[PDB]
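**Q** Have a look at this one.
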Amino acid sequence: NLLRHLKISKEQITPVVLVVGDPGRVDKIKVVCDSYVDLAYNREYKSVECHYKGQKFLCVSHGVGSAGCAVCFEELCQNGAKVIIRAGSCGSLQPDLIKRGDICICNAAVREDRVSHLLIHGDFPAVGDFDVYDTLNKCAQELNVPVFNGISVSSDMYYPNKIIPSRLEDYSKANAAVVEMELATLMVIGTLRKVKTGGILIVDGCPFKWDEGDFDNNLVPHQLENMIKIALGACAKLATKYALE
Amino acid sequence: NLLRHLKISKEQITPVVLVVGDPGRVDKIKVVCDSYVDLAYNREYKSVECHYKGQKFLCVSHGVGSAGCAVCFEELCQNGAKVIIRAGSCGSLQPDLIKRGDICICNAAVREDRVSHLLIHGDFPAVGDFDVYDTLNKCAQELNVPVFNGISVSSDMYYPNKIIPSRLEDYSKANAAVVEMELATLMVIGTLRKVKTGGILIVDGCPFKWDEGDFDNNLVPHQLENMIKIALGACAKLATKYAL
Amino acid sequence: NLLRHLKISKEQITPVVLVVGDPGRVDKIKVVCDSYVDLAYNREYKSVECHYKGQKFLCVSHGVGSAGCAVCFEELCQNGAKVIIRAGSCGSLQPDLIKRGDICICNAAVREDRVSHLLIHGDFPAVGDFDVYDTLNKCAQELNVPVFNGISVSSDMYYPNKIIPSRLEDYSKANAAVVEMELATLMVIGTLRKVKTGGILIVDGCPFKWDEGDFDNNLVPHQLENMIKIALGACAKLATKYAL
Amino acid sequence: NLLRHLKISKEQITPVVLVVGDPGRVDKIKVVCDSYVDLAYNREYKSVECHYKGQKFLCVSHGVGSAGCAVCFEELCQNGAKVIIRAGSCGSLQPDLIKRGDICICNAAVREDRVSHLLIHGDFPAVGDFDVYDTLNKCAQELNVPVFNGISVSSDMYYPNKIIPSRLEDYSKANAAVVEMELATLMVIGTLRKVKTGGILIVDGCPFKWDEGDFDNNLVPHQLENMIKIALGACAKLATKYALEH
Amino acid sequence: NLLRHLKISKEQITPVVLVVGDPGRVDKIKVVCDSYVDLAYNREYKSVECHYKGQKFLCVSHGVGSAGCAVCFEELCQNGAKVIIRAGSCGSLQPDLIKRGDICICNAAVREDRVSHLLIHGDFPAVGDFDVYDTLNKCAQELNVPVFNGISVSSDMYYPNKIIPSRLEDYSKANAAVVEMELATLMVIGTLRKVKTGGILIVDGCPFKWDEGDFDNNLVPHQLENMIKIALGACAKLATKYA
Amino acid sequence: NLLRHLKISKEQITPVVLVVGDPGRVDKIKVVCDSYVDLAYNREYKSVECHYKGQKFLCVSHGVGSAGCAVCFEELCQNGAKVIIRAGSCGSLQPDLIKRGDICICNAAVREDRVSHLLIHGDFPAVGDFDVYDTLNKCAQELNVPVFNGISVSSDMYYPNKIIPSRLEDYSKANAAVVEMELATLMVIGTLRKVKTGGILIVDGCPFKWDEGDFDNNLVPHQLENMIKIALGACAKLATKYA
Ligand code: HPA
Ligand code: HPA
Ligand code: HPA
Ligand code: HPA
Ligand code: HPA
Ligand code: HPA
Ligand SMILES: OC[C@H]1OC[C@H](O)[C@@H]1O
Ligand SMILES: OC[C@H]1OC[C@H](O)[C@@H]1O
Ligand SMILES: OC[C@H]1OC[C@H](O)[C@@H]1O
Ligand SMILES: OC[C@H]1OC[C@H](O)[C@@H]1O
Ligand SMILES: OC[C@H]1OC[C@H](O)[C@@H]1O
Ligand SMILES: OC[C@H]1OC[C@H](O)[C@@H]1O
Ligand code: NA
Ligand code: NA
Ligand code: NA
Ligand code: NA
Ligand code: NA
């Protein structure tokens, strides 16, 4: 009957799903929609059916971190999701360019997790569906919201120690735009499961300058509003695209 | 100023913390206590002050999976936690011996995560603290609750695919007792940060037999009760041992 | 001072470059163009300035294999190249769907090389530029040439042995579309060097069926013609997009 | 047939076994016992039956290094040993706290070998039996011998070069107490073969300070005596527990 | 009928083969032989039958880089080659000792490729055949050409970046003599296929000093002539030693 | 003062050293010599000064296994050894060809240890000195003792479990000849410390057929004698060169 961790049935899963880390953000999103229906809330996983621009799609929280989000993503992908967009927060790895409150839309990720490696060899790319990427970009443009594009570092380590150096500076040099914790895992599971994925992120600080105070847990309100509008617009567009085809 | 994810202050961190994966379990635990004070609930991290046998210790949810729980464990360990017990659920890797509803107290874990390896070389052991392990066993004995002891596989993969073999059969052959998702990460962070750690776990099925229906999300009620009484008793003892 | 292997000057590098494995193919491609100027031919590296649709871009061969093509790509990327499209041949990993003579436009690749790992950690993705991918797709559509899209396995091993199993079946299960030898190396070097990359590939057989005679390195004529038309259209278009 | 390297029979293997690296230490241990029976001495592997406090248990040398000790431990574990305590020497990784002559009882180890990795994936822990650990600690207490506790780094490299940096400072930062060469291997083999293991070690120097002469393989004699008494007492105690239960 | 990349038949393969990176070099070697017969040229793989001192052996180019040369080497080893000598160019990893133009004959190599690892575990050595090494050395002394001997680093990376350190300095400290791109791949494939291998290399610069001019794409002409004389003489001796 | 583990002084170390695993073999060897002087016996490390064919060289035991032998080898290489030959026992990886009692002379090895990896990256070859190899082979030929040549797998695992597959069958398919536990470690330390190394090994069984009784660690006496004569002759011949 009910999925094991989402506690919703196969029949409640829609072709398009918006995922977010923070079950709090699901509440912020659902009020922006035309209407919504709360489906379930188990553990970190809160599921709401959204109605927006004539379309029906779930918004589901995935929790912090790749192993816990993989549980969510597998239950979605194995039970009928066709398109999953992650809308999340991130740190800037290009502090001269990308600042707090800026928005980045990402087409690929660094697999600095474990779960993707337990599913497929490390040489395999974490890459999004490029039409989902294009839809996110197009929606930002339609909405007159400037955005960055680039690779996300998805790292399982949020707090580094002083023993093993963090790879973040290496990846900055390699031109990764941003760092968060879940996108690579989504992308790999999606590819493996024939599910189209993408990622849009809001910057909350720069991990190179956390000792300087370059962090705020409270996201820039109008920029957060803009990201949700872009993410919802893209989900509705991909839902109408899916429904036609 | 509050911890970034826990959203409690450093002053609110007690020497002993009981951690669980499911925020819903915090409510089940806190009502077993003599009294409790709700502190915060942010993301999947719910924090309550428990009072039990005259002692005071936090109960905090850490969510599913090693990277998410590491955020919780670092915030506790960097801000004054001295002892942390994980009370969680697990699958049996020894189905002939360890059955649904049984309880395992674990002394060490397999580091099938990523974050511990981002903190220290993979050769380093995920090992719990002796006194914690011993207190858990002694409490089970006093409560007359049979338990197993053994190594946990802490794996970031809950749902395997058909491409890369799961290592679970290998580790069963190596005499690992159970599997869950967080314990190795706790142990390694605790060793690195000089925090004493331990784990007690309730069996909810067997991953080798999920296709036969050997799984139930609803934990055997009396055994969950016993596990909680053991964990709370050990937390209270360790809180007085710490004073001492 | 000439580039060490290409034997052309920095001054001769154009923003857009079309790369191919076979120096013989550079000569097939140039005659399709409006006009051309031969620049150099050293080792496997043949360089020709192409004129097409009022645009100017190099076509340069890179030889067989990741280490040799990296020398080519580094010399291009460090001396003024801004967009590099690889037009190559490949095997199908999905023989029921993708057949000899079909064309695949690839957005990402498996890094089964060494040189990319000597440049950046394994976890980093081999991923192409969206604009380049989109332009290649749009030109195929404008020419009414059907194409597949997907991930290529870029493997340094063409001939497997009987000791260490090939990962090709694993990657087929993982939904990789095709296999060749250079594309992951191109994509990683491009990302590190801020150069936009992409790949278009023609199927010459299926490695799973070589023992059945499912192979022919005489590429299907009208299909090779189609792929060259799309690649040249995309280069010309991207040359003007760069100018803007 | 005799065991290939120990050259004793399966029938001579006792439930409890004390192992040491140095065959010479088997000579210092045995004369401490009530009585002993010299069994065999083949290659670096010297085996004696010890009789101490009413109990009977082998003492066996395992040689220097993880691959050589694995041969010994496999022959013991595959032929009836149920408890193996290693009593060894080690270097300090915490020179401000742990000094030459001090004794450390360890309950897990860093797997800086190869043979354990040829037997099980690297993520698997090298961990001791915590009853064995507790018995060693309790014996140290009864004898009024202060001890340290913590993780040993078990490294196959004794003499580092200037090319690949040693991981020893890393592991010092990670709170590993001491370094030696065999304990991880014993622990992993014991876990795989259902044999309870533990480790007690005497400090002979600090590897960070070898260039300053912080080393002497002449072990502090009164502390070596103490370590032997703790190890023998723990073996005898575990032997009785074994016999009562079995 | 024809090998996929070399486009020669099995019947055209001689027991001894000289391999070189550059197809241009096959043309330069062949004209130096007593006579020759061009066989094939496809992609970067050019195949010519050489006749020298009464013996015959192919000279075949393998291209730049391990994956490209493995295609060539597999085709030779699986179709009847019995002895393969690589003659090539290299950088010095010992610049106080081994200079531009110097000649190094190598008995083993560092496996800094991927293809050898896709064939056999990384712990397996890249090692050449003794007789081949000894024959090379003996021809060198015969012709009174000083040579060095040691290990080559065969690295898939010619141009390092500033993110992941090159291991070349480590391998210099480890006493590797020189660096090039193909020899370890030849050695491993040879061992796996029961084919006897070896390497002779001429130094064209030092990768530690490229940023100060220690490089020249013109190989010292007379030292190069000497290297090739050594290589051809050895191929002839081995074609008889094999015989 | 004394070497930590060998318990001899640097002054006692000769240019050429013969190493064996078993201290009992040192006692066996020394009595074949013209004369000897017992120097030290500490732990597994027994040191004797041998006098054979007018030459002087140590014979020292290194114990079982790579980590223990590395301690012996570093002490030798860091205090004056120039040439080290290992004379050991091994299992056959090619049981149709190489049988109990056969002798193999080896010139490279699989690095299935840890200590070599803690000293240099895994891609680096474990390779013997080719002059030492040649000296061993020539000594065998002139004593009319047939020998095999090839790669040894040096594996830290003697007793495999049923969880992780042994790589031995893979290495047999890769044409490795025999398996033992120390040679790769010797070769790597020697290359790093500029010491010339080599290995001669007598087969005591086949690990693929241990469950059929294909083992006896009583080495074939006449064959052990032959190996010792070969190793001793090579040590002397190499010792005349030091100067
Ligand atoms: O800076 C960060 N690092 C990792 N994850 C994040 N999510 C928001 N900011 C960050
Ligand atoms: O079977 C399991 N596997 C991983 N985590 C778990 N938590 C409860 N059961 C399990
Ligand atoms: O099948 C193939 N495998 C690898 N490279 C290729 N290039 C064309 N076809 C192939
Ligand atoms: O300092 C040491 N290092 C490694 N092993 C040891 N055994 C005793 N001391 C040491
Ligand atoms: O310096 C070099 N590095 C790599 N390959 C080479 N081939 C000639 N010189 C070199
Ligand atoms: O069969 C063997 N395996 C490993 N080491 C050995 N030493 C002698 N025989 C063997
Ligand atoms: O605060 C950490 C969280 O924000 C972004 C990141 O991906 C993680 O879930
Ligand atoms: O259902 C999975 C959860 O239960 C136990 C495991 O550790 C994880 O948090
Ligand atoms: O035949 C192998 C060649 O064709 C395509 C492949 O990428 C390589 O260059
Ligand atoms: O000298 C080093 C030896 O002593 C302790 C170490 O474990 C090794 O056996
Ligand atoms: O310059 C690069 C080429 O020369 C030697 C090297 O092996 C490569 O093939
Ligand atoms: O019996 C094992 C011993 O013999 C040869 C091997 O290398 C080891 O020292
Ligand atoms: Na989580
Ligand atoms: Na050419
Ligand atoms: Na090439
Ligand atoms: Na891109
Ligand atoms: Na030993």
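Residue 1 is the first one shown; counting continues down the chain.
Recorded method for this deposit: X-ray crystallography, 2.0 Å.
Cβ atoms here come from the backbone N, Cα and C positions, even for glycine.
According to Swiss-Prot, the record shows the following:
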type     : residues                                                                                 : note
MUTAGEN  : A:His5 to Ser (Swiss-Prot position 7)                                                    : Slight decrease in catalytic activity towards inosine. Slight increase in catalytic activity towards 5'-methylthioinosine
MUTAGEN  : A:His5 to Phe (Swiss-Prot position 7)                                                    : 23-fold decrease in catalytic efficiency for inosine as substrate. Slight decrease in catalytic efficiency for 5'-methylthioinosine as substrate
BINDING  : A:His5, A:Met181, A:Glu182                                                               : purine D-ribonucleoside binding site
BINDING  : A:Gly21, A:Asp22, A:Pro23, A:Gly24, A:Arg25, A:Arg43, A:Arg86, A:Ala87, A:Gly88, A:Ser89 : phosphate binding site
MUTAGEN  : A:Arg43 to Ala (Swiss-Prot position 45)                                                  : 1300-fold decrease in catalytic efficiency for inosine as substrate. Loss of catalytic activity towards 5'-methylthioinosine
MUTAGEN  : A:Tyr45 to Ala (Swiss-Prot position 47)                                                  : 790-fold decrease in catalytic efficiency for inosine as substrate. 4000-fold decrease in catalytic efficiency for 5'-methylthioinosine as substrate
MUTAGEN  : A:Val64 to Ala (Swiss-Prot position 66)                                                  : No effect on catalytic activity towards inosine. Slight increase in catalytic efficiency with 5'-methylthioinosine as substrate
MUTAGEN  : A:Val64 to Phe (Swiss-Prot position 66)                                                  : 40-fold decrease in catalytic efficiency with inosine as substrate. Loss of catalytic activity towards 5'-methylthioinosine
MUTAGEN  : A:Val64 to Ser (Swiss-Prot position 66)                                                  : 8-fold decrease in catalytic efficiency with inosine as substrate. Slight increase in catalytic efficiency with 5'-methylthioinosine as substrate
MUTAGEN  : A:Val71 to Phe (Swiss-Prot position 73)                                                  : Loss of catalytic activity towards inosine and 5'-methylthioinosine
MUTAGEN  : A:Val71 to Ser (Swiss-Prot position 73)                                                  : Slight decrease in catalytic efficiency with inosine as substrate. 8500-fold decrease in catalytic efficiency with 5'-methylthioinosine as substrate
MUTAGEN  : A:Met181 to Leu (Swiss-Prot position 183)                                                : 17300-fold decrease in catalytic efficiency with inosine as substrate. Reduced affinity for DADMe-ImmG inhibitor
MUTAGEN  : A:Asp204 to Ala (Swiss-Prot position 206)                                                : 200-fold decrease in catalytic efficiency with inosine as substrate. Loss of catalytic activity towards 5'-methylthioinosine
ACT_SITE : A:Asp204                                                                                 : active site, proton donor
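Burial and contacts for the listed features, if you can.
**A** When secondary structure is read from DSSP and collapsed to three states, A:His5 (mutagenesis position) falls in the coil class.
Cβ neighbour count for A:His5 (mutagenesis position): 20 (other Cβ atoms within 10 Å of its Cβ, all protein chains included).
Sequence-distant contacts (6 or more apart, same chain, Cβ under 8 Å) of A:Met181 (mutagenesis position) comprise A:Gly21, A:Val64, A:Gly65, A:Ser66, A:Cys69, A:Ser154, A:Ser155, A:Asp156, A:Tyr158.
Of all Cβ atoms in the shown protein chains, 28 besides its own fall within 10 Å of the Cβ of A:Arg86 (phosphate binding site).
Its Cβ placed at the centre, A:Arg43 (mutagenesis position) has 23 other Cβ atoms within 10 Å.
The local packing around A:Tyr45 (mutagenesis position), expressed as other Cβ atoms within 10 Å of its Cβ over all shown chains, amounts to 27.
There are 27 other Cβ atoms within 10 Å of the Cβ belonging to A:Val64 (mutagenesis position).
Reduced to three states, the DSSP call for A:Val64 (mutagenesis position) is coil.
The Cβ of A:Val71 (mutagenesis position) lies under 8 Å from the Cβ of A:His5, A:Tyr45, each of these being in the same chain and 6 or more residues away along the sequence.
DSSP assigns A:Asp204 (mutagenesis position) to a strand segment in the three-state reduction.
Cβ neighbour count for A:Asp204 (mutagenesis position): 22 (other Cβ atoms within 10 Å of its Cβ, all protein chains included).
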**Q** I want to verify one value. Collapsing DSSP to three states, which class is A:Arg43 (mutagenesis position)?
**A** coil
**Q** When the Cα of A:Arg86 (phosphate binding site) is compared with the Cα of each of the recorded positions A:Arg43, A:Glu182, A:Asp204, which one is closest?
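**A** Checking each of A:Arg43, A:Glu182, A:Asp204 against A:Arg86 (phosphate binding site), the shortest Cα distance is to A:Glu182.
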**Q** Could you round the CA separation between A:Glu182 (purine D-ribonucleoside binding site) and A:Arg43 (mutagenesis position) to a whole angstrom and send it over?
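**A** Each residue's Cα considered, A:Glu182 (purine D-ribonucleoside binding site) and A:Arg43 (mutagenesis position) end up 17 Å apart.
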**Q** Which one is it: of the recorded positions A:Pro23, A:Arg25, A:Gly88, A:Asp204, whose Cα lies the shortest distance from the Cα of A:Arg43 (mutagenesis position)?
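**A** Out of the listed candidates, the nearest Cα belongs to A:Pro23.
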**Q** Would you find the one among the binding-site residues A:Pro23, A:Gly88 whose Cβ has the most company, meaning other Cβ atoms within 10 Å?
**A** A:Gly88
**Q** Can you tell me how many other Cβ atoms are located within 10 Å of the Cβ belonging to A:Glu182 (purine D-ribonucleoside binding site)?
**A** 30
**Q** Tell me, by DSSP, whether A:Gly21 (phosphate binding site) is helix, strand or coil?
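**A** Going by the DSSP assignment, A:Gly21 (phosphate binding site) belongs to neither helix nor strand, so it counts as coil.
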**Q** Compare all C-alpha positions of A:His5, A:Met181, A:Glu182, the record's purine D-ribonucleoside binders, and send over the largest distance in angstrom.
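**A** Across A:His5, A:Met181, A:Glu182, the two farthest Cα atoms sit 20 Å apart.
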**Q** For chain F, give the subset of the recorded positions A:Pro23, A:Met181, A:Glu182, A:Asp204 whose C-beta is less than 8 angstroms from one of that chain's C-beta atoms, in sequence order, otherwise 'none'.
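**A** Answer, by Cβ distance to chain F: none.
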**Q** Report, in whole Å, the straight Cα-to-Cα distance of A:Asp204 (mutagenesis position) from A:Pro23 (phosphate binding site).
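**A** Cα-Cα distance, A:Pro23 (phosphate binding site) to A:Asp204 (mutagenesis position): 18 Å.
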**Q** Same-chain residues six or more away whose CB lies under 8 A from the CB of A:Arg25 (phosphate binding site)?
**A** A:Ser61, A:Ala87
**Q** Compute the C-alpha separation of A:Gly88 (phosphate binding site) from A:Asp204 (mutagenesis position), stating it in Å without decimals.
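**A** The separation of the Cα atoms works out to 10 Å.
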**Q** Hey, what's the Cβ neighbour count for A:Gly21 (phosphate binding site) at 10 Å?
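**A** A:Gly21 (phosphate binding site): 24 neighbouring Cβ atoms within 10 Å.
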